[PDB]
Amino acid sequence: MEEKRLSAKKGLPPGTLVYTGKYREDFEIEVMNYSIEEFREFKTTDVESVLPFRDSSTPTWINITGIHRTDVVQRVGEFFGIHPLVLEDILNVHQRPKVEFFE
Amino acid sequence: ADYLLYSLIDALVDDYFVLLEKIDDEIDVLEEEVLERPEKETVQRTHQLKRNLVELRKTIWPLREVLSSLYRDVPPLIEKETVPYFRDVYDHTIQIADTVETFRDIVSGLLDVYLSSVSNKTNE
Amino acid sequence: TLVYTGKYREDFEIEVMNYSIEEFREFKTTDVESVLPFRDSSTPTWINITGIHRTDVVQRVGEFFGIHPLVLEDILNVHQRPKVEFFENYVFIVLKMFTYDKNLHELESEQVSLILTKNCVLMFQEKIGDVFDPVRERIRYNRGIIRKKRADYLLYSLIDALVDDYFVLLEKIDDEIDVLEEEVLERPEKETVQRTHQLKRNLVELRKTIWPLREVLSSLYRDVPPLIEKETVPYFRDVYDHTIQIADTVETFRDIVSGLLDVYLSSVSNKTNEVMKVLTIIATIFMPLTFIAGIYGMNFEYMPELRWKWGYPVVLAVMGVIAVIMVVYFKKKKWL
Amino acid sequence: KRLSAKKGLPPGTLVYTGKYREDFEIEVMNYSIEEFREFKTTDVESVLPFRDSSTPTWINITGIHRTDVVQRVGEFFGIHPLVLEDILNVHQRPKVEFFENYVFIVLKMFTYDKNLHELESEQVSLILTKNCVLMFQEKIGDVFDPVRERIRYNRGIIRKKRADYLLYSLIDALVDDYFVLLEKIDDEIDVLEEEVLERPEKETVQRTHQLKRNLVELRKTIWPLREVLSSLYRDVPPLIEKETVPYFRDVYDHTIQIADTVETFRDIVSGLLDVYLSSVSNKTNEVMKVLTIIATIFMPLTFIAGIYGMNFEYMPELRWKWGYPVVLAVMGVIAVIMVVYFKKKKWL
Amino acid sequence: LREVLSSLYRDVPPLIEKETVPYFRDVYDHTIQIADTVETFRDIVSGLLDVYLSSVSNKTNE
Amino acid sequence: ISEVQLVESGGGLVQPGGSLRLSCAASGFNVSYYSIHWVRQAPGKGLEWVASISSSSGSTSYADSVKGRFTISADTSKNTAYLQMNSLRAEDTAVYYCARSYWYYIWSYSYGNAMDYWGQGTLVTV
Amino acid sequence: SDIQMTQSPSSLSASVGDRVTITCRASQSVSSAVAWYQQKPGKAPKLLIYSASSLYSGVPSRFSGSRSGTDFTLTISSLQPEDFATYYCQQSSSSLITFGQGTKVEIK
Ligand SMILES: [Mg+2]
Ligand SMILES: [Mg+2]
């Protein structure tokens, strides 16, 4: 219960992240970037079109549906600097609700 | 964005309230069958309702813990102005947990009434 | 004072495998006299003791290697949960081996003990045949990094082989659980309830065995004694993770089995009602016939049957009419 | 404020509430960076000069049944009489009070006995004042031996820090034996669940109900523990240093785990209550299955034998060619075929 | 009655007099005992009957 | 919009004991995030798995039949997977397909691997 | 050593609208890591079913998969003219994937 390191499953290559749920039918990214006087709503399927919103000054709400596509989750986590263990927790459906505070 | 996080969590808890209302309606429907129509299907329905209630509690308790942590830990990302919204959501979670416990008690009572009904049939 | 608790006494055997960077010696032996020198060797050595029911051999080995009498008694004791004890001169781990047998619905156990003493590793088993064959083959054929490493890596490899066989047992239990779910849903037959109870008992034993195992491996990597090198700590960590998997699976499996009982277990009062109804149906239609046969079969030396021609057909028709009336009554009022 | 007026007693009376009066002892452990001592004694006056010591001190007074010692320690250490009344009131729930000089914590430890399934509870109080920790128990035998060994043999951080780490270590040890007790109850509940389905008797019911009541006690004494650890972690009163809060956070997560485990056990016993009734119904089903099988097979035979065995003056079938063997043969055929009919399902 | 006594001493008007205030305190304390006693009695009477509730239908099989 | 596909080349006439380097260029996805498999299909016979590479960690599995002589690797710079075939045989003449797989979860201990996208196939005659 | 999948029948025949069942037996225990593929003569194989019960997105719901212990069944409820191809098993319990024999579906 000390230190956070990626768990090693024996049925997988050492670094691979696996989706745990049972849904594969959907995939879509909805970006909703609002302000006091404006808002842009933008529905897409390209992961590379949401990356500039990391450095956006205005509040933005990214919504990726279809986390079965692990490549999109990994790319977004790599760009936003999200720890790989948090990515494994994102893709691990069979877990209880929880909160983790990072720097 | 902290207020956006509050809004999303509040919407989720409101949907949890709607879910509990639906569970209550299902319990009210099952009451008539369990005290009037004693069958094996009623047994299965009540037992799967009890399993569902157990899963609901197992989800609600960590959710209340999460809201308590957001309220009582105030990380730097929350700006300390949106904390009252988090305590409102925390109270909602507490209410939901009490409701789910009461529903579990109701379900066990339904099982007991089932046994009584079948016993009366055998008594006749 | 050393006593043996288990029920395995069939065979005794011993074998030494001293391996190094380029030379290995695999010597099969029949007595402890050969393995006495193997305490001061520089190269890693693996001692295998089979059939510990000969308490003299383990006593001699413990006396020579300086093994405490208490842990020797633990080695002899066969009904004990897996556990690890860190001593200055050695580390003593005890683990469980399982062998599920198909077409029998039964689970068999065995106790194995590992003792790591600097340059050597002692293994205490109870029967011929084990689950450490892949490690043996890898050492023999130089098919890995096992030769280049010391005895702590040998301990890691043996625990890893144990965990892999746990995974194989999990596969077998998975097949059993699937077929049992199919049977219970299709037809809750009487033997299936016994099968489900046996599966539940096996899963309880498996859980109670696996849960101390991850604690043992946590104590193995998280706070390494000086015997275990800090270079080999990450490998042990991996094994710990694997046990996590097993535990979760077992827990999930156990949950399923619990359901498999209640869906059948509570819906039994219906069977009580059916038995009640059958007994009442065939007791309320035959007690009256027996009574009327008694009264008209009662000897009296006189009766309203002095001649009374066709009276016997009348009473047979009375019997039939009564039976038909009761049958119709129960059909219409639904005790059938 | 004020010591509550219990009627039937002289005003301002401090009374022990528990039942354990067998033993009484005082054990002192004064440890520092380099040197330490272990001054176990009974004369209370010898323990007192440690209140103002520079190095952290651990005072352990077992047997609070001697209220004079508790009163004297409370008076010399500046402890409010309400705190003393809480100390001597064993019938309580875990709780925490923060004061301007000392922190007062009420906790419970539990023991479980095999072959006599009794969940025995002993209340233990901690009072952290300045650089000393007072400890109040009521019986010999606690779960703080790991802390004593760590202090004695200089293993771990405890010898390096202040008394706040000592209080953290004590609470951590309490949570550890809580986990041990949960494991023991897990084993017992597994045994009871296995037994209730194979040998259902009234003693199984008594054992299951005793386990259920013990679990209710455990829940009612663990949720206050969650509350007290929360109070120790968040606000972090001045008596507790800011560097020692992550440890209390870890203990808080441990209490979360314990609460989850006891709730799971409570659900399991609630299930076993219905499982027992199902099992006893199964047994009654087996008994009446035997009864209904014998009844169904041999009542019709009885009445047909009665019918042919009657005293009519007529001569219907009493001189036919071996009519009695014919009746027996056809009758045995009907019995055999109905036994075969009943051979379906699990009745036979 | 607990809050009756609480109103009677905690923020009492001068019509009940300061010298009389401590006496009411004692009454309040006694009230607490009553309540405490009552609850523990319920705790010992709710669980009295449960073993008999489960024990029925165990003579049915005999 | 990327229209995931795998275009594979490098299959031509060779002599027994010869060397080939089958290439599988994948467009529409990254090789680093997925596992690439190679499969044979002898003319008139069924499918036969050959090799599998997980380019993220380089972990490699080979069919026992071709183990020791084939070698599968993957370069993420070109997003391509290479299968080097050495010491071929006259029984090795087949249509080689390149496939992409995704791991799915069955139980906590057991996982499953399913090929969802396939290449066109290249004939290799020996 | 290696898990071997064997399919029955080696080939079958049916007409449009029929119900078709193909059975697949594994030598060893593969939990649910079995997948069913369809290959028309002269084209790349197409994934139909994974995990023995789940069906890949974009395939008709007529295809169904079930498992009983070690036996795995692929059933086409109402065969259609575009369903006359060769169907293969696959087990991925171990890193050494193996494929089934392959059952052709002729037209009668
Ligand atoms: Mg008679
Ligand atoms: Mg007569």
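The numbering of chain B matches Swiss-Prot: 166-289, in order.
If you check the header, you will see the structure was determined by electron microscopy, 3.4 Å.
The backbone N, Cα and C atoms fix where each Cβ goes, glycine too.
DSSP assigns B:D253 (mutagenesis position) to a helix in the three-state reduction. Under mutagenesis, Swiss-Prot gives B:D253 to K with this note: Increases protein stability. Decreases ion transport.
Other C-beta atoms found within 10 angstroms of the C-beta of B:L280 (mutagenesis position) number 18, with every protein chain shown included. DSSP classifies B:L280 (mutagenesis position) as helix under the three-state reduction. Here the residue is the original one, while Swiss-Prot reports the published mutagenesis B:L280 to A with the comment Decreases ion transport.
Around B:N288 (mutagenesis position), no same-chain residue at least 6 positions away in sequence has a Cβ under 8 Å from its Cβ. Among the mutagenesis experiments that Swiss-Prot reports, B:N288 to L is described with the note: Abolishes Co(2+) uptake.
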(message) Measuring Cα to Cα, how far is B:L280 (mutagenesis position) from B:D253 (mutagenesis position) in Å?
(response) 42
(request) Specify the count of other C-beta atoms within 10 Å of the C-beta of B:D253 (mutagenesis position). (result) 14
(message) Chain C proximity: which mutagenesis positions among B:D253, B:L280, B:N288 have CB distances under 8 Å? Answer 'none' if there are none.
(response) B:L280
